[PDB]
Amino acid sequence: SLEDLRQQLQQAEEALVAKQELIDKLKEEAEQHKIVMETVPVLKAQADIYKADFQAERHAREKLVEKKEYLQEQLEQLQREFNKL
Amino acid sequence: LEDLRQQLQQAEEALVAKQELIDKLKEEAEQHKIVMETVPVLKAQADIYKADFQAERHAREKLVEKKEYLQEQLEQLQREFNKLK
Amino acid sequence: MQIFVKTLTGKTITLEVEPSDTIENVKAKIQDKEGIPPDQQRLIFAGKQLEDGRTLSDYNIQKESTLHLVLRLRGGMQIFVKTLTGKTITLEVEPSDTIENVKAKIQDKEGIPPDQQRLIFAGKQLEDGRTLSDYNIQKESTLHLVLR
Amino acid sequence: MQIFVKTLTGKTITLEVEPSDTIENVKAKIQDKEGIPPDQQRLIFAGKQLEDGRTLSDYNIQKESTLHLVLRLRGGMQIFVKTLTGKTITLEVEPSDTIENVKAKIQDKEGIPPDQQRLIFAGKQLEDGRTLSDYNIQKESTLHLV
């Protein structure tokens, strides 16, 4: 029987290997994930920076819209006094 | 054999351990999977920020030209006024 | 046919829809609840951007399916406001935006309450009721704020 | 001590530095071997945006370490170039950029070969051995292309 006891030892060492594989797998896949995750800080920072630069450009544009306005009404002024004489 | 029984349960126990490991792993994988979802969207965001930047750079450029012309248009009307009375 | 969307802040909102609407139809509905202008919002699923028009059925979207929303920085149309100090601030707007819609957004940047505000566009005074279209205000246009 | 800096999409440069070397110090070195102006590069360690004034020690950057690099979208100073009648373009410059380097930057944008380029800045033609600072050119300034 001692016969059966052996048929169980073998039976169970083949479960150990089959299971150990399902571990190695999950272990590797978990690592890969950890590699992709360690980059989110960077994605964050980048989203952040871009928005920053955008804001910069929106103010640069803001100044010009303010210049355009100025020269616009300065042309208007000249025209008004050229229409005379 | 004293020792046979020993091995079978020594294996059975090591077997349970592994199964608890995979359970732990499978449980983190589940956590890893809803988090990973956040990566493609941190990229899709970095992108539309860049395009937002460019569409802003542009308007700035269009603004740079409209003030260039105004400057000249103003300088002109000034030469023409000075040669007048 | 009862789905949510989520900003990258965590902030979730449930949106009552059916598996027939278009991408813009969803976007249309977002603005209803949240007030977020449709063109300023991009939508993501299964790791990819969705395009207005193609209906939400197509992109395999199911019930309680979690969608991903992203707010742009620009908004397609913009206008300008010059303060009593001479400051120029760029507002993000749309044709159908009442003077109350504009007065709203001006309160956000400058702060000043929507009742100290009197907007003069090309000589004439603006009035809360009428939208941007009524006065025919094209983009890049510049409003003026003066004393009430 | 050596560290590997890598941007998000590929390209890992390796560089040799001291622990007391500051961030502004490492940026100078990344320009020295990659061109990218310091005002256009932001470094990140452990998910934090490093600071030009503090050192590698202040952040625990030991040997074989990796700092992440993110490129800006602008740079603090930019000039413009009008083809005298055509469209106007924006250039990302540094006050100590030579005029030839300005030609290269133009060629990257409009194909125009530096040989076929003549630049005038508010009268005065810009020679090649000189810099934008030498003609007192500053942000928002506009150059004329002939």
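Note that the numbers count up from 1, one per residue, in the order the chain is shown.
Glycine too: its Cβ is placed from the backbone N, Cα and C atoms.
According to Swiss-Prot:
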type: MUTAGEN; residues: A:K27 to R (Swiss-Prot position 278); note: Slight decrease in TRAF6-induced polyubiquitination
type: MUTAGEN; residues: A:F54 to A (Swiss-Prot position 305); note: Abolishes linear polyubiquitin-binding, impairs 'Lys-63'-linked polyubiquitin-binding and impairs of NF-kappa-B activation
type: MUTAGEN; residues: A:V65 to P (Swiss-Prot position 316); note: Loss of interaction with TRAF6 and TRAF6-induced polyubiquitination
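The number of other CB atoms found within 10 A of the CB of A:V65 (mutagenesis position), across every protein chain shown, is 21. A:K27 (mutagenesis position) sits 58 Å from A:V65 (mutagenesis position), taking the Cα positions as reference. With respect to their backbone Cα atoms, A:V65 (mutagenesis position) and A:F54 (mutagenesis position) stand 16 Å from each other.
When the C-beta distance to chain C is held to under 8 angstroms, the mutagenesis positions A:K27, A:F54, A:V65 reduce to A:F54, A:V65, listed in sequence order.
Of all Cβ atoms in the protein chains displayed, 14 besides its own lie within 10 Å of the Cβ of A:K27 (mutagenesis position). The Cβ neighbour count for A:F54 (mutagenesis position), using a 10 Å radius and every protein chain shown, is 22.
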